[PDB]
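> Starting off with a structure, shown below.
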Number of protein chains: 4
Amino acid sequence: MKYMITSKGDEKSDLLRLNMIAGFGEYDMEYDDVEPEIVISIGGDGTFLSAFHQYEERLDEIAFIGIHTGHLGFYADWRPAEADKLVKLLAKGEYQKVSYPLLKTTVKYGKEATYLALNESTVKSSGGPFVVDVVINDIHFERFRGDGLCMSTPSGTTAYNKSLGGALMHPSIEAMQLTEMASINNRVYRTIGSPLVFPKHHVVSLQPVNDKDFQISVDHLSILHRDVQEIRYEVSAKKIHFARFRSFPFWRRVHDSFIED
Amino acid sequence: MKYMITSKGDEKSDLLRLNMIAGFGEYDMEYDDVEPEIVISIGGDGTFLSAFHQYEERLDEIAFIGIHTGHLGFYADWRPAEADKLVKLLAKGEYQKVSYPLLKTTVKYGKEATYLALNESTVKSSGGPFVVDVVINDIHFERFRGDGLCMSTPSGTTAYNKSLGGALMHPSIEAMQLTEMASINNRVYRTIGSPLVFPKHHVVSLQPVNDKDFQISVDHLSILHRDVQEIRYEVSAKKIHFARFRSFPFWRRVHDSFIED
Amino acid sequence: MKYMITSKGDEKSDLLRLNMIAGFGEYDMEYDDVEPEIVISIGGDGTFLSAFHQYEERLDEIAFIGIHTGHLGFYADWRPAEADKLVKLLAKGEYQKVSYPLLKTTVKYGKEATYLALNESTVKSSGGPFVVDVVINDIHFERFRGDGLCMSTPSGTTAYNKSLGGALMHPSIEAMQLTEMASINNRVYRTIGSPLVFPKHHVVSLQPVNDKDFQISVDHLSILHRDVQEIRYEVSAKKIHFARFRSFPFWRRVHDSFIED
Amino acid sequence: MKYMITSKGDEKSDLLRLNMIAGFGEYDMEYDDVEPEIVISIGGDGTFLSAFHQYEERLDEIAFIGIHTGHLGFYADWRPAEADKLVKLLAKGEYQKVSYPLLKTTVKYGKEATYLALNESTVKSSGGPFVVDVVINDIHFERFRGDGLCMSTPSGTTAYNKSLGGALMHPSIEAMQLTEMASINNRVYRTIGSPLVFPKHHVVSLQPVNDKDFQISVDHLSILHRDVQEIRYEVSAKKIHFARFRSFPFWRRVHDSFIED
Ligand SMILES: C#CCCCN(CC#Cc1nc2c(N)ncnc2n1[C@@H]1O[C@H](CO)[C@@H](O)[C@H]1O)C[C@H]1O[C@@H](n2cnc3c(N)ncnc32)[C@H](O)[C@@H]1O
Ligand SMILES: C#CCCCN(CC#Cc1nc2c(N)ncnc2n1[C@@H]1O[C@H](CO)[C@@H](O)[C@H]1O)C[C@H]1O[C@@H](n2cnc3c(N)ncnc32)[C@H](O)[C@@H]1O
Ligand SMILES: C#CCCCN(CC#Cc1nc2c(N)ncnc2n1[C@@H]1O[C@H](CO)[C@@H](O)[C@H]1O)C[C@H]1O[C@@H](n2cnc3c(N)ncnc32)[C@H](O)[C@@H]1O
Ligand SMILES: C#CCCCN(CC#Cc1nc2c(N)ncnc2n1[C@@H]1O[C@H](CO)[C@@H](O)[C@H]1O)C[C@H]1O[C@@H](n2cnc3c(N)ncnc32)[C@H](O)[C@@H]1O
């Protein structure tokens, strides 16, 4: 079927891509970066994140594969030595697909713009003070004053969420996790402090208090948004599909990345 | 139907219990502490935890209610003023039931003994050094050296899990969360540090290295177990059922207990 | 002697200032905002921080007083009701002075600019990735990748340092404390994680790796500095002097601000 | 002069000790384990901690040396290969001494018993609930409910204090640091949470509320104390003296032990 390959750009990934294309030329596999059914990312987790957002509007018709030319990634969990074994099994097909939940972010103006995140979405202050009211399912939960907030997907919990003290969540759990960035807690201000894990259909809303200008990041893309009235977080109805060929469990991936390999 | 009421023992809870029994005498509600279908706990979360373990073998035939005579609890979320409104709606029936996940703990010897936890189960050292190998689904994940480990239910995440840095999980999520107690991390020893959230059917196993004697707590019951070869944690197939009469969402319960009421 | 008074600008602080000036007119106390020997700050800790930096070049010839018109501050620890008792004892003199350590920050270019901080100095990334080599007394200690670093004075440990997990230090200790902001820790990157407390004459140096542009804050003043080759932190030889009239210990100030008053 | 050597007991340390004694026999150095002026510890930090408490009543007349036969320690910072270079310079003398602060613990009954700690002293509950009132310089600061409290020396901050989130303190600072163990924080109970660093002459007192029985550890020695009315912590007037032969700075020792060597 149709396939494409993204590269980190260095010599190692660029030439691994040209070799896989050549091996794909020995099967009925046509290169198409417009309507691919298989997207192969060669590089790191950042290169994989770029590939996800490249084809975020065809998520249901695409299976993703990650090849790490440097260290082991959580999305790029295939070694370069397995590339030739990869093209053969990609060609035959009959592979299984695994799906991970995604995070939907809605940003309102005084108009709405929505985004999809594979790792997390964060809201941070321009430079001045960051105060936001946190509303959970139309109920005011807290008034946060600090550096920012981070809402993570399950597969994103090993990323930014982890450095903020969040828990690591197995990706079969359809949930999202909110973490704080340097919360002020004294006589006037009071936050929960602990990370929060929300199920499906739960809507977490961030609302401004004085300043209505902040930086909003979705994965690796920080966007300054003006005249923002609301930021809505909920588990997306859409999912990312991975091409599954071997057993590499999430907890073994966590062990290899953080304990030792 | 059949019902019983447990009391914390102080004058306030003891006499609130006698008044509810009297009001129950005005309906076809018989007092039975052997085979009750409704268990009312008057006191605190500790009094509710006692009531759960009193009837842990009839969980599927019982609906629990908690009345807090002191501060607001997470299980005792009914105020004493609503007691007379409680007996009437308890009598008519037609109420809804909500269910929270539980944690199953299996302890092996060189024989097996299993327990059910509503808050958490913890493993801690006698006094000497605590080393355990942590195995996740038959894969060795880490060698923990520290004070202990805590495996929490969703509704237990606001308890011991919270004080150990764990995340707060909505109880509709069928999961368990593992947290560390003062982990040694240097050149020799290495743990994940972050809390871990496991889905159903995932089995977390704790295995001894040198000392085979530790204290194992299940909710409020610390048991010294000897010749222990394994401690197995997984989300239980059993659930606790609450009598639902009004809307008191979990996040509002979290807000009132920790932010301010 | 010579004195001046800064105000937060609201009606409460502005009119408390005019009343203290009037009461000062009944003594041999001349108002001089050029060469004052007594600087009175009416407002909050932010108003006091502004007053410190207003007269940072005459620190050795000035005694500071803070009056909080809102909640209790750590520098503004005098209540408005004590203002008339304040002017009398300010007039007679014979008061004692207490001194708190300060933090010196040196920023080098490819030229040097130095600053004095009463709370802390932080280095953060523009928007892109933040990597800095941390050198302690000319020895490379770690390569930090994350959101930023915070170096706090003793009296600043209850501020930004506290929200980043740092320890609270009694101000009689001539030291500085470094804390991390969301450190990446995996197979490639590795930081100490724990806060670090340095004595006098110890020099902590931050050095760039790729990007040489960051935001550098000194108290409430965030400055974008370009072509930065080094940022040097050490306990300053200069000290801030407070006019001491009553006993308000630091730990009681901590208790009232964070436990409850 | 007079000297002695303690060994961990394994073959490596036992035979390194016999070789150093033989090399010492070639100088005017007499072996005396009753009144030694030089105490050499061969093993780990635990073996060094044992040697400190062996001679805690002659601290002012003794210089300590640590040799690590396993991994690098913070007190045993000499490699076994340097043992022959050690005996020569130990024999000539003319070496310098460095001193680290110690922690004094006083335990009162209804009588007083005092102890000296090189790492830390901790107070923990038997099994039941742990509540203690924390008094700082005769002022009630907080009512702690949790697992326990840890008061660390500067050189102990890389040990138990570190695993509890405490800051790492350079040993030239005459101070002590208090850290919490799993504090309960809700509507009823409230602790500072942050670690606390106290200077000299500051007295931190722990006082019971209901239960008067707890476990009190001083370094590696956990002692169950009954009928305890008070536990008093303050920086000791006594200091431990190390034989200084080379430059191995504390921060390099921290780097090698935790970052990588
Ligand atoms: C410029 C620029 C940004 C580089 C591009 N960058 C791609 C990625 C990634 C990634 N994804 C995962 C994952 N799912 N699980 C585990 N590790 C993961 N990483 C690793 O993450 C490191 C930094 O990139 C790399 O080793 C990479 O293998 C963006 C991602 O960076 C993460 N992030 C941002 N700030 C912080 C912070 N203070 N602390 C921790 N993580 C942070 C945010 O998550 C943001 O989606
Ligand atoms: C003696 C004795 C034990 C008293 C009986 N105790 C009953 C309970 C409870 C409870 N359950 C919940 C819940 N589900 N959510 C939120 N708060 C909850 N609490 C509150 O918890 C406080 C202490 O009891 C009380 O305010 C109570 O309203 C047992 C429970 O105590 C918890 N626990 C034990 N050690 C710690 C610790 N270091 N830090 C934090 N929590 C701890 C363990 O969880 C253990 O299941
Ligand atoms: C716009 C704008 C900034 C407002 C002006 N702001 C003046 C002050 C102050 C102050 N000084 C102390 C002190 N010494 N001890 C204890 N509380 C103290 N505060 C309290 O601090 C709160 C925020 O201002 C107020 O309640 C105030 O009573 C600057 C100071 O803010 C602190 N800071 C900045 N970001 C964070 C953060 N994420 N988390 C925690 N603190 C932070 C940095 O420290 C920076 O010096
Ligand atoms: C049985 C038994 C106890 C073994 C004997 N043990 C001797 C020592 C030591 C030592 N001293 C220092 C130091 N000064 N700096 C840095 N690392 C240091 N260690 C290292 O410490 C590890 C465990 O021993 C070893 O790798 C050792 O090289 C006692 C010391 O253990 C420390 N401790 C106790 N519980 C915890 C805990 N939950 N987390 C962290 N540390 C803990 C308490 O501190 C108590 O003084």
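Chain B residue numbers are taken from Swiss-Prot; in order, the displayed residues are 1-110, 114-264.
So this one's X-ray crystallography, 2.3 Å, going by the header.
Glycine residues also receive a Cβ, built from the backbone N, Cα and C atoms like all the rest.
Here Swiss-Prot flags B:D45 as active site, proton acceptor, drawing on experimental evidence. What Swiss-Prot records for B:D45, B:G46, B:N122, B:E123, B:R148, B:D150, B:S158, B:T161, B:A162, B:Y163, B:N164, B:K165, B:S166, B:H223 is NAD(+) binding site. One entry in Swiss-Prot concerns the mutagenesis experiment B:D45 to N. Its note says: Only minor changes in the structure and a 10-fold decrease in the kinase activity. Swiss-Prot gives this note for the published mutagenesis B:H223 to E: Twice less active than the wild-type. Its activity toward DTA is increased 2-fold.
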> Kindly point out which of the recorded positions B:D45, B:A162, B:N164, B:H223 have a C-beta less than 6 Å from some atom of ligand 2.
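What lies within reach of ligand 2, judged by Cβ under 6 Å, is B:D45, B:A162, B:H223.
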> Would you pick out, from the binding-site residues B:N122, B:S158, B:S166, the residue whose Cβ has the largest number of other Cβ atoms within 10 Å?
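Answer returned by the neighbour count: B:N122.
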> Please report the distance from the Cα of B:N164 (NAD(+) binding site) to the Cα of B:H223 (mutagenesis position), rounded to the nearest angstrom.
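B:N164 (NAD(+) binding site) to B:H223 (mutagenesis position), Cα-Cα distance: 14 Å.
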> Restricting to the chain of B:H223 (mutagenesis position) and a gap of 6 or more, list residues whose Cβ falls under 8 Å of its Cβ, or answer none.
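Once residues fewer than 6 apart are set aside, B:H223 (mutagenesis position) is near B:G46, B:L49, B:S50.
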> Across the 3-residue unmodelled segment, how far is the Cα of B:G110 from the Cα of B:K114, in Å?
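Unmodelled segment endpoints: Cα atoms separated by 6 Å.
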> How many angstrom lie between the most widely spaced Cα atoms of the NAD(+) binders B:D45, B:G46, B:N122, B:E123, B:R148, B:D150, B:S158, B:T161, B:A162, B:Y163, B:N164, B:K165, B:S166, B:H223?
31
> For the recorded positions B:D45, B:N122, B:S158, B:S166, which ones lie near chain D, with a CB less than 8 A from one of its CB atoms?
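Listed in sequence order, the recorded positions near chain D are B:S166.
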> Work out the three-state DSSP category of B:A162 (NAD(+) binding site).
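The three-state answer is coil.
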> For B:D45 (mutagenesis position), what residues in its own chain, 6 or more apart in sequence, show a Cβ-Cβ distance under 8 Å?
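Sequence-distant Cβ neighbours: B:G66, B:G73, B:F74, B:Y75, B:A76, B:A162.
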> Sequence gap of 6 or more, C-beta under 8 Å: which same-chain residues meet both conditions with respect to B:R148 (NAD(+) binding site)?
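In sequence order, the residues whose Cβ lies under 8 Å from that of B:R148 (NAD(+) binding site) (at least 6 apart) are B:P132, B:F133, B:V134, B:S186, B:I187, B:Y192, B:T194.
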> Around B:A162 (NAD(+) binding site), how many other CB atoms lie within 10 A of its CB?
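Excluding its own Cβ, the number within 10 Å is 22.
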> Could you find out if DSSP has B:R148 (NAD(+) binding site) as helix, strand or coil?
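Once the DSSP labels are grouped into three classes, B:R148 (NAD(+) binding site) ends up as strand.
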